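Peer 1: Can you keep this structure in mind? I'll have questions shortly.
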Amino acid sequence: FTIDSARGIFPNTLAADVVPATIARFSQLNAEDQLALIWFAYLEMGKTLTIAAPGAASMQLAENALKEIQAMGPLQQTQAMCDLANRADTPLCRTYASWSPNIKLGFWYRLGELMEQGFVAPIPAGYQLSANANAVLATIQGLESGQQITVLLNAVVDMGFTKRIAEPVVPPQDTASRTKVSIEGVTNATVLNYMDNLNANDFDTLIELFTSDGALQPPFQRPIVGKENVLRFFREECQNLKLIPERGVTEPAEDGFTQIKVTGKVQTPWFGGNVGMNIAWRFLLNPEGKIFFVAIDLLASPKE
Amino acid sequence: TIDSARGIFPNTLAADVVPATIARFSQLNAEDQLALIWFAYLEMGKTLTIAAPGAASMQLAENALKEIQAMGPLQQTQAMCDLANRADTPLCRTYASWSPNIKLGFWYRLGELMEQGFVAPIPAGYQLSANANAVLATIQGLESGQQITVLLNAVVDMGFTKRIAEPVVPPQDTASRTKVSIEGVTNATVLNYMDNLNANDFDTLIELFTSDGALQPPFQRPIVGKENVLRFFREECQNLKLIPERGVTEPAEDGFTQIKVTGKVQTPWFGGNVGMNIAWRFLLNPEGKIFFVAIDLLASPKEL
Ligand SMILES: CC1=C(/C=C/C(C)=C/C=C/C(C)=C/C=C/C=C(C)/C=C/C=C(C)/C=C/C2=C(C)C(=O)CCC2(C)C)C(C)(C)CCC1
Ligand SMILES: CC1=C(/C=C/C(C)=C/C=C/C(C)=C/C=C/C=C(C)/C=C/C=C(C)/C=C/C2=C(C)C(=O)CCC2(C)C)C(C)(C)CCC1
């Protein structure tokens, strides 16, 4: 069997496909409505949830692009933000496209602050969203917080126009300091080592758990295949998570493989303990215990 | 901008449940994607018959169909999964070179063969996953015009990315042409647009556009410039019946005029058995040329 056929394991896991549905609707909107909608969502979410500050290295990497926009006159600033949302082919859009998700997020965090302050052209006063756009924002505001932040993440990542620029890799947590997870029902060493090395930012140890051709599938994305690609993903995108697995189930699979599904919560360093996303992991392990495939799913509700 | 013009009549109520539903579909495991379509196809076929693919189309897909028919059953199932997964294989590359009609004709013939048992069918008694059953429920709840647009997009999105299309039909003889009538709208450019498209007269039709003008099909990005728009007309827009009903005409910036028309459109795949609810949004420059036209599938007849 293939990586792609393995996507079908635990086929009855209830993934939150309202998230990609909602991003698809969002993507249909006119660019100015896209930007206003996110401005509205950001302002209202900010009443009860504060975004962590972007890292210093991140801000340094986005600094030249931010300066360029801040130096523009107001009509030109608005046009540059529209170019990003439209995925137009421009130098700024190409630069944005070369960035990891964290750098893109930190770029918009800083523009958000500047718009609140009046230093970068704000959404026009009294702006009203289009018919479709107001419905999309209603949908977003009805979602669990973990689903809301995932919609915003995808909206930010999808902007710009397609060299890879990412933050420096943090040193792994010192061995003495590491905590170990406990999962009801699951003593599988590979699963436990996966969770514990990821919580420690120990990506060189983590990648060693994979088969050479192994894949990792993030929520709502295609599998990332092979150790080179999966390690790059870990280093660019997977730093400083907190995985909090709760319970699991272990079953035999074809050809002497084992499949394990674990559910629990995950926190992103952008929100710390203020947002706990509901997550399932679905592992397919070969006979030696190596990870041939792991999918990470955002779940439809805690009921999942 | 072309992109800023996407915002005209911003309050037109597009059926964004269609791209939402496509996004959810696209998350599914490949075998569930194929079974789901098989199920929708079978149930829709009890009240709607798909027109036969044209002879030229069938000839163009003939070699790929023969190759699949020659495979043993496990390999046929694998080939159809490769298509649904967008895997990189020769068959997937060939499929991706085809226009939508050729892809549709390829699946129409495989559908007939699966019904007959000559090509590996969906396993007897197959049950969809949790997410997949919800996706199919959504589809079955949509208007028929929205259902067929979902199936069209699912078919078009398969394969892996030379352009192969059916031959262009000769324009309808002029003595035989009918003329549309639109309540409220006597604009010659809008009327010539509808009438030339209904006559398959793409050379005359393209002449209504500005050099840099664009056409935006339902839920797709603008197709920009006369070369690209004419190619689109010739590959994809043959044998439609546009039945505009009424419209509204307003001034726009820089001496332009914007016109929105609503009505129905029939595709030759279903003839008069499916009438899709459609809006056209035109932006015409001061000389009457089309700078931008968007074609939208509407959320319900209540948007007409
Ligand atoms: C745009 C824009 C604006 C600013 C918007 C801003 C500023 C938005 C900031 C949003 C952010 C900060 C969202 C962050 C979301 C983070 C998420 C959702 C992280 C989820 C990570 C998970 C689920 C990881 C799971 C994993 C697991 C557990 C594994 O086992 C393997 C690895 C991996 C798969 C990664 C303003 C307002 C100016 C208006 C104009 C336009
Ligand atoms: C896959 C598959 C299977 C077969 C599926 C098949 C066989 C499905 C066939 C579906 C079809 C046949 C759908 C056809 C849909 C056509 C549509 C929705 C056309 C809409 C056209 C419009 C709206 C045009 C509007 C335009 C206007 C008015 C303009 O003014 C400008 C041009 C344009 C924009 C084009 C089986 C079962 C084996 C199971 C395994 C997988």
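Numbers in chain A come straight from Swiss-Prot, and the residues shown are 3-164, 170-311, in order.
Every residue gets a Cβ built from N, Cα and C, even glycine.
Feature list, courtesy of Swiss-Prot:
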MUTAGEN   A:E34 to A  Alters carotenoid specificity, <40% quenching, decreases stability of OCP-R, accelerates OCP-R to OCP-O reversion
MUTAGEN   A:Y44 to F  Acts like wild-type
MUTAGEN   A:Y44 to S  Cannot convert to red form (OCP-R), no NPQ. Does not bind to phycobilisomes
MUTAGEN   A:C84 to A  <40% quenching, decreases stability of OCP-R, accelerates OCP-R to OCP-O reversion
MUTAGEN   A:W110 to F  Acts like wild-type
MUTAGEN   A:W110 to S  Incomplete conversion to red form (OCP-R), no NPQ
MUTAGEN   A:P126 to V  <40% quenching, decreases stability of OCP-R, accelerates OCP-R to OCP-O reversion
MUTAGEN   A:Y129 to F  <40% quenching, decreases stability of OCP-R, accelerates OCP-R to OCP-O reversion
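Where in this structure would I find these features, and how exposed are they?
Peer 2: Neighbour density for A:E34 (mutagenesis position): within 10 A of its CB lie 24 other CB atoms from the protein chains shown.
Within 10 Å of the Cβ of A:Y44 (mutagenesis position) there are 17 other Cβ atoms, across all protein chains. Reduced to three states, the DSSP call for A:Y44 (mutagenesis position) is helix.
Under the DSSP three-state reduction, A:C84 (mutagenesis position) is assigned to helix.
With a cut-off of 8 Å between CB atoms and residues at least 6 apart in sequence, the same chain places A:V158 near A:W110 (mutagenesis position), listed in sequence order. Mapped onto three states, the DSSP output places A:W110 (mutagenesis position) in helix.
Taking Cβ-Cβ distances under 8 Å and a sequence gap of 6 or more within the same chain, A:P126 (mutagenesis position) has no neighbours at all.
If you take the C-beta of A:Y129 (mutagenesis position) and look for same-chain residues 6 or more apart in sequence within under 8 angstroms, you find A:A38.
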Peer 1: Using a Cβ-Cβ cut-off under 8 angstroms and a sequence gap of six or more, which residues of the chain neighbour A:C84 (mutagenesis position)?
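Peer 2: A:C84 (mutagenesis position) has long-range Cβ partners A:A33, A:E34, A:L37, A:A90.
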Peer 1: Take the mutagenesis positions A:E34, A:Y44, A:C84, A:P126, A:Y129 and keep those with a Cβ under 8 Å from any chain B Cβ; what remains?
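Peer 2: Near chain B - Cβ to Cβ under 8 Å - we find A:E34, A:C84.
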Peer 1: Quick one, can you pull the C-alpha distance from A:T164 to A:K170 in angstrom, nearest whole number? The 5 residues in between aren't in the model.
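Peer 2: Those two Cα atoms are 10 Å from each other.
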Peer 1: With respect to ligand 1, which members of the mutagenesis positions A:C84, A:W110, A:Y129 satisfy a Cβ distance under 6 angstroms to one of its atoms?
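Peer 2: Correct list: A:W110.
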Peer 1: Helix, strand or coil by DSSP: which one applies to A:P126 (mutagenesis position)?
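Peer 2: Its secondary structure by DSSP: coil.
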